[PDB]
Amino acid sequence: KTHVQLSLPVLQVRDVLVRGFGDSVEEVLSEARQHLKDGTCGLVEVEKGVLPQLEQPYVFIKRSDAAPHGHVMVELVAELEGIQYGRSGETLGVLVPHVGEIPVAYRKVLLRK
């Protein structure tokens, strides 16, 4: 399937134990996709002071369209030193590994895979 329905656990930035996916744009996008597939991916909602507490490169989920079955259609965009790899809509948040942190909410997305 070109798209997969996911429910992403929303984590508080100060709870997150593994603060990024890796060391290159290509690695973080690869790892993010693997974690999304394995259900081991969390979402941190971006506000003032969140991104400096996480590790670059960042992986964002961005709205790709204006929402089947409650699931917002999203795609992956990475960022390293102010340059983004991909072009998409509004940021829904930054992806991180989920290693058992308690979420505050869930974000229903349809992931272009």
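By Swiss-Prot numbering, chain A shows 11-76, 79-125, in order.
The way this entry was determined, per its header, is X-ray crystallography, 1.7 Å.
Placed from the backbone N, Cα and C atoms, the Cβ positions cover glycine too.
The annotation that Swiss-Prot gives for the naturally occurring variant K47 to R reads: In strain: Omicron/XBB.1.5, Omicron/EG.5.1.
DSSP assigns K47 (variant position) to a helical segment in the three-state reduction. With 2 residues unmodelled in between, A76 and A79 have Cα atoms 6 angstrom apart. Proximity of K47 (variant position) to non-local residues of its own chain (separation of 6 or more, Cβ distance below 8 Å) is seen for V14, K125, given in sequence order.
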